[PDB]
Amino acid sequence: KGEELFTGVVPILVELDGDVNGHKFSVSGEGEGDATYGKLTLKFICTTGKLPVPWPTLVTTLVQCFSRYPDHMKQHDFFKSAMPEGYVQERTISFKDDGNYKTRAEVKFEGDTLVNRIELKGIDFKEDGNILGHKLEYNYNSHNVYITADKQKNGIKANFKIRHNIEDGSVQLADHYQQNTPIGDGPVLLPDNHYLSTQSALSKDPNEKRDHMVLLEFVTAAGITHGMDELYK
Ligand SMILES: [Mg+2]
């Protein structure tokens, strides 16, 4: 059902309201996704002024329905199956030796646009730790997002660790725990264990004076046992 909404290019809107250690801010993003290619193109603007945390710390919060699910794994794509009514996605992001973010997002269609609306709350950050001291490089490593079914919730959970490069050559770890639950009452796909292989490239718009982030991302599902190789023998 839901997967049919993702055969072409879909416009995306992202709206985030944040509070980190009492620093309030908002981010708006616009772009498009084409799940056929696992591909996202988005530009984000801090609409309140200067962003009080580094942009890379917000990438995971700022639409896994655009992941490319290989045909042989189509029955494992929770995210699209929940559309158009959508899902709630919640995360706890624990920065090693530092504070944490808690996020709540609703991801659904509004007309023909896929919208991601987020509230983010950060607490217990160190004033001159890597986050509030802005010591993170403006770049982004590749990762895997490990998904498991959460039958009790008619949804999924995921766990993964983000490695953020620090300007002195060290790494800041950000442990992620996620849960997704459908908003609608219809049936969804409950997957076998698998992962999403993610890659994200961060850049700047040379004509933009606001604080912003341009993002190119590719996400591909993997990790499910297939017998396809035997076709070629
Ligand atoms: Mg306290």
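Per Swiss-Prot, chain A residues shown: 3-64, 68-238, in order.
Method on record in the header is X-ray crystallography, 1.2 Å.
A Cβ is built for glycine as well, from the same backbone N, Cα and C atoms used for every other residue.
Features of the protein shown, as given by Swiss-Prot:
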{"type": "MUTAGEN", "residues": "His148 to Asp", "note": "In Cerulean; leads to improved quantum yield, a higher extinction coefficient and is 2.5-fold brighter than ECFP; when associated with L-64; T-65; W-66; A-72; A-145; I-146; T-153 and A-163"}
{"type": "MUTAGEN", "residues": "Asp155 to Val", "note": "In EBFP2.0; shifts the excitation and emission spectra to shorter wavelengths and increases quantum yields compared to BFP; when associated with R-30; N-39; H-66; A-72; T-105; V-128; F-145; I-150; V-171; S-198; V-206 and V-224"}
{"type": "MUTAGEN", "residues": "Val176 to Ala", "note": "In mut2.1; shifts fluorescence lifetime from 3.03 to 2.50 ns; when associated with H-145 and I-198"}
{"type": "MUTAGEN", "residues": "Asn198 to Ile", "note": "In mut2.1; shifts fluorescence lifetime from 3.03 to 2.50 ns; when associated with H-145 and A-176"}
{"type": "MUTAGEN", "residues": "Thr203 to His, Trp or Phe", "note": "Results in significantly red-shifted excitation and emission maxima"}
{"type": "MUTAGEN", "residues": "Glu222 to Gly", "note": "Suppresses the 399 nm excitation peak, leaving only the longer wavelength peak at 475 nm"}
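Feature map: annotations from Swiss-Prot on the structure.
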residue : record               : Cβ within 10 Å
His148  : mutagenesis position : 19
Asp155  : mutagenesis position : 16
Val176  : mutagenesis position : 13
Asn198  : mutagenesis position : 11
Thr203  : mutagenesis position : 22
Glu222  : mutagenesis position : 21
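Across the structure, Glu222 (mutagenesis position) and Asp155 (mutagenesis position) are spaced 26 Å apart at their Cα atoms. Here the Cα atom of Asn198 (mutagenesis position) is found 28 Å from that of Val176 (mutagenesis position). With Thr203 (mutagenesis position) as the anchor, the candidate mutagenesis positions are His148, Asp155, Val176, and the one with the nearest CA is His148. In this structure the C-alpha atoms belonging to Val176 (mutagenesis position) and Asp155 (mutagenesis position) are separated by 31 Å. Rounded to the nearest whole angstrom, the C-alpha distance between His148 (mutagenesis position) and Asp155 (mutagenesis position) is 22. For the recorded site, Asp155 (mutagenesis position), the DSSP three-state label reads strand.
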